[PDB]
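Since the structure comes first, as structure tokens, the remarks are kept for the end.
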Amino acid sequence: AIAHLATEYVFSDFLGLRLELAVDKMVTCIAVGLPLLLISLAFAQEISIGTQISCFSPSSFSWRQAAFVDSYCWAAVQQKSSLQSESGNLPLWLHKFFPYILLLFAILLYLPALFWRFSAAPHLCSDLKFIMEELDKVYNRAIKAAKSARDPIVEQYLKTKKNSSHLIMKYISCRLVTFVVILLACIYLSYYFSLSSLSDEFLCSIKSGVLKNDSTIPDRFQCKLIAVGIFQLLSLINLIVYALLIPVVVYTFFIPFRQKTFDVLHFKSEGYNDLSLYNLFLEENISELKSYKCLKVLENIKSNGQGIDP
Amino acid sequence: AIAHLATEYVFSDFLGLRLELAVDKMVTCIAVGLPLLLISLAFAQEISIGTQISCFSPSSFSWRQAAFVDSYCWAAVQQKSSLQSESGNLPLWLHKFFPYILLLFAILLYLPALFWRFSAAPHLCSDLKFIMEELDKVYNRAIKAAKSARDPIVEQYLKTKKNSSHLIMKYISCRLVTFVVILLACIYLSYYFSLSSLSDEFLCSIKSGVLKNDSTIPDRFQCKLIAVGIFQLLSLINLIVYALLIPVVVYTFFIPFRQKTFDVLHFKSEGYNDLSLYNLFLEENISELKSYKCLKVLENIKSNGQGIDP
Amino acid sequence: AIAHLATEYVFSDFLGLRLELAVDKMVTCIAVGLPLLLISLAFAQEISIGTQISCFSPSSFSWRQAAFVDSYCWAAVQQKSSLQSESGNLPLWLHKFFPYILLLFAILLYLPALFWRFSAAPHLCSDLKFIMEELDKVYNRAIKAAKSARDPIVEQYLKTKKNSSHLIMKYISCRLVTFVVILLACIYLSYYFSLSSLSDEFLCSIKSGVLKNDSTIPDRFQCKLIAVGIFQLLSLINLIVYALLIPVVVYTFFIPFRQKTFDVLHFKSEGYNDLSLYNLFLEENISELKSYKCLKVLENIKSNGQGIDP
Amino acid sequence: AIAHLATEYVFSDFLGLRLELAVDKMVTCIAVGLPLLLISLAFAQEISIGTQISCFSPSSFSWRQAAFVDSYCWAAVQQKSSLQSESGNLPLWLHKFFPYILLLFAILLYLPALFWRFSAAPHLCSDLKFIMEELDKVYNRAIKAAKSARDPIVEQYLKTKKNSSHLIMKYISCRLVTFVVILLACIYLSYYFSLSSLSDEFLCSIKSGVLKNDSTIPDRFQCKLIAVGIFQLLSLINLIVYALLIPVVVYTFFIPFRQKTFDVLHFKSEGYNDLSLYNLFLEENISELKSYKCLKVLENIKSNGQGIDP
Amino acid sequence: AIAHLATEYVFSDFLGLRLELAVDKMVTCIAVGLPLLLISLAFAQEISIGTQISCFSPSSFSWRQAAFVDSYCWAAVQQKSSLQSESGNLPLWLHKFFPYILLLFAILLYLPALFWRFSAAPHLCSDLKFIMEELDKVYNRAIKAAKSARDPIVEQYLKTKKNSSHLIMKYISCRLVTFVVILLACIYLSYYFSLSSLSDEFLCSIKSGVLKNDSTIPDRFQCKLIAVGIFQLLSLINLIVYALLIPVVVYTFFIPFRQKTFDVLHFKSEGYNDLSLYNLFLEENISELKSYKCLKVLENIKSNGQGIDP
Ligand SMILES: CC(C)CCC[C@@H](C)[C@H]1CC[C@H]2[C@@H]3CC=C4C[C@@H](OC(=O)CCC(=O)O)CC[C@]4(C)[C@H]3CC[C@]12C
Ligand SMILES: CC(C)CCC[C@@H](C)[C@H]1CC[C@H]2[C@@H]3CC=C4C[C@@H](OC(=O)CCC(=O)O)CC[C@]4(C)[C@H]3CC[C@]12C
Ligand SMILES: CC(C)CCC[C@@H](C)[C@H]1CC[C@H]2[C@@H]3CC=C4C[C@@H](OC(=O)CCC(=O)O)CC[C@]4(C)[C@H]3CC[C@]12C
Ligand SMILES: CC(C)CCC[C@@H](C)[C@H]1CC[C@H]2[C@@H]3CC=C4C[C@@H](OC(=O)CCC(=O)O)CC[C@]4(C)[C@H]3CC[C@]12C
Ligand SMILES: CC(C)CCC[C@@H](C)[C@H]1CC[C@H]2[C@@H]3CC=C4C[C@@H](OC(=O)CCC(=O)O)CC[C@]4(C)[C@H]3CC[C@]12C
Ligand SMILES: CC(C)CCC[C@@H](C)[C@H]1CC[C@H]2[C@@H]3CC=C4C[C@@H](OC(=O)CCC(=O)O)CC[C@]4(C)[C@H]3CC[C@]12C
Ligand SMILES: CC(C)CCC[C@@H](C)[C@H]1CC[C@H]2[C@@H]3CC=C4C[C@@H](OC(=O)CCC(=O)O)CC[C@]4(C)[C@H]3CC[C@]12C
Ligand SMILES: CC(C)CCC[C@@H](C)[C@H]1CC[C@H]2[C@@H]3CC=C4C[C@@H](OC(=O)CCC(=O)O)CC[C@]4(C)[C@H]3CC[C@]12C
Ligand SMILES: CC(C)CCC[C@@H](C)[C@H]1CC[C@H]2[C@@H]3CC=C4C[C@@H](OC(=O)CCC(=O)O)CC[C@]4(C)[C@H]3CC[C@]12C
Ligand SMILES: CC(C)CCC[C@@H](C)[C@H]1CC[C@H]2[C@@H]3CC=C4C[C@@H](OC(=O)CCC(=O)O)CC[C@]4(C)[C@H]3CC[C@]12C
């Protein structure tokens, strides 16, 4: 089934205008997708031995009595009054709930993208639909002029956007939340990887109620959480990748402000202003226009040779 | 399978004109969707140990006798004459039926949306289809006038709607029922989370009938409900999210009345009147009209620069 | 799997012209759909403990001998000569066949709708197709007259329908059968809910044939039907909903006769006559005509303001 | 199920313009696809005996005690304090994680192709769409001239590409990473195949905690990893194929530079320059143009017979 | 499930222009398809008894000790130091890996077809698309001439192909590899069928490590490979069919050279030259042309009666 997981989570896509930037979409796919793969691998039948916990019951216990001990101690992992270990009870909770914790990170990293799709993409879509179709008319006019010579509402409207700073707050906050959640996940995963491997072993007791006086039951059962060594291993993989995402996410703060007389071909940064976002989103969309490509071909020729000024 | 649950309930949509407001639809998706995820996680094989209850049968019992005790005590959870516990029998019922109780909340939170789709959306759809197509003619006429100058049935009909107050009662009652059900669910979930963790343990007896005289059977069996610690944990997650929905739902009462010379571009609140609903539903639909977008572009330019009055 | 059941039976639809009235279709979906959900929930793995019956075999019985007792007593539930209980054998039959009894109600409540689709909808469809297309011509003519002035075969044919009383008998009988089946189901479900919870316990004997003389076999085995407490619980849910459907179904008898100079816009009741049905079915279909909507807009304006008589 | 694996991974394709060269795509399909097949075959039910590990527990151990030993020793494979073997613990880790290691190679060999699809194919696609449609006009003009006689923007633009050397770095680095990962996989697989077959046997001890003093438990359990002989066998198959891919990948470094007055029919190598890539990508795409095929037919005739110069 | 296998592998097809000759495609479907069916039948539940190996453990061994012996001896089949048999260890390897060996033949017989689809079909497709459309013009002209009378680039181009001998090497080598692999499979299958039926029985020992001194374990366990009698039976079926394919494959060497003033209707062999391949591929494609069929009808009439010379 491991090969099906690779087909589902790596070799196929999951989770019109481009209303998300390619880098931001790519980071989201890695950040959300990787925990779901690692959860699926942690319980693959190739690696699983069929149970999360086993306890050494005495030889006199019947098969159902030993099955009770395993089931009770799986519940007792939450119940401080009936546990003992080389450390506190906290590792045992983390070892049990490791699958839910990775799922929680996957969800929390998806919510910023879902919010952008809910709260910002509809407005941006309606604007990009307008701006691109009017830019196409401007480019077709420029082509006809150049082709004849050598064989302003958009400008006004775009100049309004640098006054607005509306979407830039929605964008930067979506980036900033993604950064914080990745950083917190790195802190957790490095802690969980640091836990002693023998923190998977604990002592359990069933002598809570009517059993409390029964001399035939031993006072402590040795139990082991069988998958914990795999969980810690896969936590290192997740930590490595998330540490590599942190530089990329930080770069997405400065891509609008710096890194990416009015010019309708050269989209450029304009500061902490929505026009900087529209410049990014146009540059990832304007290349679909046939007329833009023709003018950029002429500009590249003029940059190298015959002076067909664009 | 946990990764499939995330794909099914988070990373894909489940449960023409927009006949429900985006916030109301979003709240419904969270309120109905979250219990179904949490039910599915509570019985995930990654976390389950294969049975809901285990009882400590004595060593002399055969395998089938011990299987009888577990099956009888699962039934006896409902049967006051054969239970004993540190508290009343009520916790044991809640621990058993936790999956049905979350399912009940999911259903009860869907019924207001289903009623709106049944009782109000058909009438509203027929009106919005009419109003938008006639508004498009008004806008196209205004564009042609403005483009020529600078390079009333709808008004009468809409003025009838502020007399009707028909749909506003259907809408506000759907909001109000959703509020009440979320509030009652919060009261339950906070109670269920408050129950002692050892309320998962109870004493069972099989000595009802012919077995009543059998000296070989112990008078009480120790039983434990194994999943209860997970149910209480997931109840905290559900309580947290529903407490965050309450402010959002309350805001949906005042969005029509306040928060959202006749003006065909600026849709506005008009009180406890159906025109306030039509203003909300138009504002979420009118942005699809090409002619509306052009006039709003001119209005934005006029707001910032050249006085092309819309 | 409980979440899949909710997706299948609540959050999605199951079981052109509208040839069934919305209320009648809605009642049918609830009446037929609810038993199928409740059956599915009664055997959900979240709530099931893997067997319907368990009997306490003695400790000397082998594993296969105890498996024989459970299998024999499941069959013996039908066989009066080998049962004993605190009451008659009738409860034990109902406890065993509870799933089939709910299935039987679901089927019997679907047959009236299936009969309407078989015996009445084809004729009604051919008439509504004719009447609506000729009404559209009448409305378009009235619009052109009104638009010019202020900027009869259908009547003859419809007047024939009030003489026919053909379909009204088919309709009312389909309603009446649905009422009777819901009422009988309420009587059963309230009886089944009233049965003592300990009617799930009975005494079984295997000493029929060659075993009759065997002194090593006990004369009675204690058996318990494990799911019965869930069946009675879910029977209360079904009883509550069906009791709420009864008022709605009764209202569907009087919707044609009363509640819903010839007027082609105001469809109205005409007594125990097929024209009353055609008036109901037109009123649920005529709103799709663009020309009808225009005339109703003018009528609403005339009702409030400028006297553009429709 | 083995026949389904062959259908899925051999007899069907998995993982517009041709934006990847056929040889590079073919190598990627083999390099990524083969580990996924071999993983799937290693756990086929035809060959599996249902468990990864078995340990010889003593005859006095109960069934659940022996199940504990197997589960503990599967976990102990990671835990140096409780292992002994004829060699170090490293082989035991490799034997356990063989499925993940092959999966890791499959992923690492896919990432270069995914990067090309992300970072280079969009720009190349926009250029090839332009260049081919303008070349089609040049060829149609040449056909009309030749057909009449015997019954420059593209040149300027392409001459800019040999100045750029932009895509050649992206391409060669994708090839170079693929080479390195295949070489490292060959080093691992030849090492893993070289491990002694009896490295699948190790000695395990459960005497860690409360069990440490128990005289009834033997100090060492003999355990065997059952699948290891299959893993080493399939590692030889993977090593053989990857060794055959190495010559092919190396050839893909020199295909642009050498091996593959301006001529619009004969695409040719131009050095370490992007024009060399465009020449390769055009030659794999230009054959779709009807006008190119006609001119190549005339060129082939002129090469053999009547001098219809192309 | 056997009936599903027949539906999947016999009664349905698996694995535009015809770019493979019908006989060559048919041989490939049999040669590749038959092993996959026979593998699937060898493990059908109708015939399988649920395990590949069973060993006779002594009566004192616990259930888990006997499960260890079976699992160890399945691994020991590869491990010469712990086997004994009436012959060498080679039969035991073949009995274990019979499913992989048949899979290997299925794959090796598919690779020649995959290579033809990769390396030759694209060029041939581009030529056949050209040649057929120009032949259609020649035939339509000949029809119009004949219909009027009685109520050369292609020739030049095709005459170039007999100089090329390019594709004939690719074709004959694909045929020759298919012949060699079928012949080698026949040699193996006849050997494997010849092995003694009691070669499925071998003696196993677990006394490798700590167990080496244990006097309670017998020195040899009798083991039997349960499916081997089915594998040898199905090997006879595979051998019979492959022996019948050998004559057909050999005939495909001489179909181009012999067996199958320029004539545009009668495609004919021209020696070891690509024109011989084009003649074969045209003859399997030219019959789709309406104009060809008309001329062949006239030729058949002229062959029998009225002299309408084609
Ligand atoms: C043992 C350790 C030290 C080796 C080095 C770390 C690897 C295990 C890391 C490095 C890059 C990682 C990969 C980076 C990107 C992806 C793609 C991601 O899928 C997508 O983003 C899909 C994108 C699309 O389809 O558009 C799934 C996880 C995966 C394979 C990551 C899995 C883990 C990888 C291979
Ligand atoms: C289902 C998904 C979407 C959410 C999963 C959330 C859980 C992974 C969280 C919620 C509640 C958390 C627990 C709340 C309470 C505790 C007890 C607390 O215990 C101690 O400090 C014990 C110290 C001692 O041993 O004395 C440590 C954190 C822990 C385990 C938390 C660990 C993480 C948990 C299980
Ligand atoms: C351990 C606790 C203290 C951490 C904080 C609480 C989280 C567990 C909460 C906060 C927000 C919650 C999420 C808010 C919104 C959604 C979306 C919801 O899906 C949809 O609404 C789909 C919408 C669409 O697809 O259009 C499913 C539940 C989920 C993931 C919620 C799951 C639980 C979350 C992550
Ligand atoms: C299948 C879905 C759609 C609906 C599920 C509904 C149930 C979750 C409801 C319906 C009937 C309810 C029960 C009706 C009767 C009782 C007994 C009652 O018992 C006591 O008060 C016991 C006190 C004592 O111990 O003396 C407490 C509430 C309880 C468990 C209720 C809990 C919630 C139940 C099970
Ligand atoms: C514990 C008791 C006392 C609480 C109160 C009773 C509820 C359990 C009842 C009240 C309304 C009932 C619901 C009324 C309507 C429906 C819709 C029905 O589905 C449809 O009719 C689908 C309609 C469509 O999709 O068009 C399925 C049963 C359900 C959820 C019913 C399930 C049981 C509900 C929630
Ligand atoms: C498969 C679906 C579509 C139909 C299911 C129909 C059953 C649920 C019906 C048909 C025959 C009925 C039974 C016919 C005979 C009997 C025996 C009869 O027994 C007594 O009166 C016993 C009195 C005593 O204990 O002395 C009570 C009704 C009962 C159980 C009936 C209960 C309901 C049954 C099982
Ligand atoms: C026992 C050993 C010594 C025999 C010789 C080695 C074989 C086991 C090798 C030689 C060629 C290999 C094959 C080369 C190519 C492929 C195609 C590959 O699938 C694709 O590339 C799909 C291509 C497409 O569909 O476009 C899957 C692996 C496979 C069958 C390889 C499987 C292993 C093979 C048969
Ligand atoms: C889930 C997929 C995508 C990634 C799988 C990565 C693993 C296969 C890697 C990551 C960590 C690696 C391990 C990290 C630590 C060790 C311990 C180390 O131990 C010794 O050197 C023991 C020497 C002794 O016996 O004294 C040898 C390498 C090994 C097994 C490594 C083998 C390969 C592992 C398991
Ligand atoms: C017991 C022995 C001595 C009887 C004689 C041998 C048969 C078992 C052989 C003779 C012909 C064989 C068949 C020849 C052709 C085919 C078709 C082949 O499927 C295809 O080629 C599909 C073709 C398509 O669908 O286009 C699958 C194997 C099968 C049924 C072969 C199965 C084995 C058969 C029946
Ligand atoms: C997974 C698919 C695609 C490929 C399957 C390939 C195997 C079926 C091949 C590869 C390695 C081969 C084995 C390599 C080594 C040996 C040991 C060799 O042993 C002896 O000669 C033993 C003599 C003695 O008993 O003393 C005999 C051939 C054999 C079993 C070979 C049989 C066929 C094998 C298992």
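We're sticking with Swiss-Prot numbering for chain D, so the shown stretch reads 2-16, 27-162, 193-301, 313-362, in order.
Each residue, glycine too, has its Cβ placed from N, Cα and C.
One mutagenesis experiment catalogued in Swiss-Prot, D:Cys40 to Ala, is accompanied by this note: Abolishes S-nitrosylation; when associated with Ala-346. For the mutagenesis of D:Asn254 to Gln, Swiss-Prot gives this note: Impairs glycosylation. The structure shown keeps the original residue. Among the mutagenesis entries in Swiss-Prot is D:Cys346 to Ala, noted as: Abolishes S-nitrosylation; when associated with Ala-40.
Taking the features listed in Swiss-Prot, we show where each one sits on the structure.
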residue  : record               : Cβ contacts under 8 Å, 6 or more apart
D:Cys40  : mutagenesis position : D:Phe15, D:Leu16
D:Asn254 : mutagenesis position : none
D:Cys346 : mutagenesis position : D:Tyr150, D:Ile154
Proximity to chain B among mutagenesis positions D:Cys40, D:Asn254, D:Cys346, where any Cβ pair is under 8 Å: none
Listed mutagenesis positions with Cβ under 6 Å from ligand 7, out of D:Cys40, D:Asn254, D:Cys346: D:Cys40
